[PDB]
Structure formats: C-alpha cells, structure tokens
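Report on one structure; see the data block that follows.
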Amino acid sequence: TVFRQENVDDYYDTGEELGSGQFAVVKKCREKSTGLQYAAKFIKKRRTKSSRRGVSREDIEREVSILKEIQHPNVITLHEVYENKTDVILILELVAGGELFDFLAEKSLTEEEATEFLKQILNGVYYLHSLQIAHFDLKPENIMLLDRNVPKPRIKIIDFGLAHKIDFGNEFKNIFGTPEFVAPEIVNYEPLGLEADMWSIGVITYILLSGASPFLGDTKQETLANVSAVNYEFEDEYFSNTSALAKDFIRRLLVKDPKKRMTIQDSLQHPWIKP
Ligand SMILES: O=c1cc(-c2ccc(O)cc2)oc2cc(O)cc(O)c12
Ligand SMILES: [Cl-]
C-alpha cells in the first residue's frame, strides 16, 4: 500500500528529537494547518531487496496496518503516513512525559505505584490481545508517560515494529526482541502467540517492584540462556517487604510452557490486580 508522497515539510515543522534506534528516529513536530503536535517517526527504507540495512516494505506495512486498527487510551495512535525514497514517516500521537524506563531510573516503586502503571499496561494489552495483536516488544522503553510530573502518570504503549496479527493462534517467524524481556519460546525460535507478551509483562512487573532485572546476565547469550532455563529468583534484599501475592502474580507469568502461563484475562482477575 502506498502512502502520501508530498514533502512532509510542506505540512509539518519538526522540533526536539525524542529518540532514535537502529532504523528509526522520532522527532516532535507540529502540523501547520492545526497547530497540533505529534511525534514524527522516520523509518529508514530498504534500498535493495537483499539488503540487511533499513526496514523491509513488508515490515513497515505490517506496523502501519496494525497502528491503523488501534484506538485505545493506553496505546499510541496513528495520525498520518508519508513516504519518500528514503523513509516512511509515521505521524504519531505525541506522548511527552518520556519513557517508563527513564522514570524508573530517576527514582523501585511501591506496590500501589507499580499496580497503577501495571493496570494501564494490562488494559492496553487486553485491548491488543482482544484484537489478536501480539506486541512482541513490551519493555519499559516502549511504555511512554503522558505527564511524568503527576503522582499517578498515565501511559501509552508504543513501538509496534515487531507487532503481529495472530489469526492462527501462533506465528512462526524468527520474531525476536530484547533478550531481557523475550519469552523462552522466542529464545528457542518456537511458534509465538499472545502468550509471549504475558511473559514480558512478568519481567516488567519484577523490575517495577525491585529495580532489578530477573534474567539479566553479563552477556546477551547468558541472558538468553537464563530466560530459556527460567533462571530467576526473588532476592530477599529486593523483595523482603513485597507481598506474597505480588510474587504469585509474577510467578504465574514467568512460566516456560506458554499454555500454562497466565493469559491477559487471567492477569486482570488475579487477586493482586482484581479490584
Ligand atoms: O525513542 C523513541 C521514541 C518514540 C516515541 C514514539 C511516539 C511518541 O509519542 C513519543 C516517542 O518511539 C520510538 C520508536 C522506535 O522504533 C525507536 C525509538 O527510539 C523511539
Ligand atoms: Cl512508535
């Protein structure tokens, strides 16, 4: 599918850079016609079929297709798409309070503070999973705060670059995210479903409560081996005053067999979360 090929600079002015990764850079921008503000994500295109640099058209179109489907307070929304010879430019909702990763760095949370974030994450993922969309890259860097200077910051899930529709219960694709957060089925290159996201939520929850990462080794291969072996424990130094119910919630997510792992619906009914 083709996107708007007018120069994006004809319609938007860019400002502060919000961040960049391997194949994308995100700039704050303002639409000339409305004065409304957005985040412009410039995704570098592949320039030959067999190249390893840039993002394939198929991968860009998948991200755009998924983004076009979603409208929920806890997920980013897509406003427009432009493209030129070098980039596809997604004009996305602006979330200006920064990464959950940075919020966590600057101050571990109480169980109340953790559940305040977690409930929003769970609500966003419930929406996604209800539409059979697996995110496949859930982690604190991909959770953005609307306003970080309130006591209970609101969040939105971002970065749908690995997201897939799961119409057949699983995808068998060599999809692979950040070692610290990927489920064992990802590490083992097995068929993947919505369950992989629930593992990631377990990892996020562990980090929220402790400030420590459950499977992190000194190298990527160590982290991956730890994940596959479910090599983690609740260190007393970190978890001594954490409730047994909170640990129960995590324990039922960090389960190797995806069929035995809590689903998103299970997580919302779990006694630690259920109102
Ligand atoms: O640093 C990043 C920031 C954002 C982002 C996306 C939307 C916003 O409203 C605010 C920030 O998306 C990203 C997407 C990527 O694939 C990589 C990034 O670094 C970012
Ligand atoms: Cl994004």
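Numbering of chain A is taken from Swiss-Prot, so the residues present carry the numbers 2-108, 110-277, in order.
When the header is checked for method, it gives X-ray crystallography, 1.5 Å.
For all residues, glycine too, the Cβ spot is worked out from N, Cα and C.
Per Swiss-Prot, ATP binding site is recorded for 19-27, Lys42, 94-96, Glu100, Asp161. According to Swiss-Prot, the experimentally introduced change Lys42 to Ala is described as follows: Loss of activity, apoptotic function and of autophosphorylation. Annotation source Swiss-Prot lists active site, proton acceptor at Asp139.
Swiss-Prot feature annotations superimposed on the structure.
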residue : record                       : CB count, 10 Å
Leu19   : ATP binding site             : 19
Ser21   : ATP binding site             : 12
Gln23   : ATP binding site             : 9
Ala25   : ATP binding site             : 18
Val27   : ATP binding site             : 21
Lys42   : mutagenesis position         : 26
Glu94   : ATP binding site             : 17
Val96   : ATP binding site             : 20
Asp139  : active site, proton acceptor : 23
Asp161  : ATP binding site             : 22
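Counting only the Cα atoms, the space from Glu94 (ATP binding site) to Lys42 (mutagenesis position) is about 10 angstrom. With respect to ligand 2, the binding-site residues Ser21, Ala25, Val27, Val96 contribute no residue with a C-beta closer than 6 angstroms to one of its atoms. Less than 6 Å separates the Cβ from ligand 1 in the case of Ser21, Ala25, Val27, drawn from the recorded positions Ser21, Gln23, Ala25, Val27, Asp139 in sequence order. DSSP classifies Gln23 (ATP binding site) as coil under the three-state reduction. In this structure, the residue listed as 'active site, proton acceptor' belongs to neither helix nor strand by DSSP; it is coil. Under the three-state DSSP scheme, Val96 (ATP binding site) falls in the coil class. Across the structure, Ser21 (ATP binding site) and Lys42 (mutagenesis position) place their CA atoms 9 angstrom apart.
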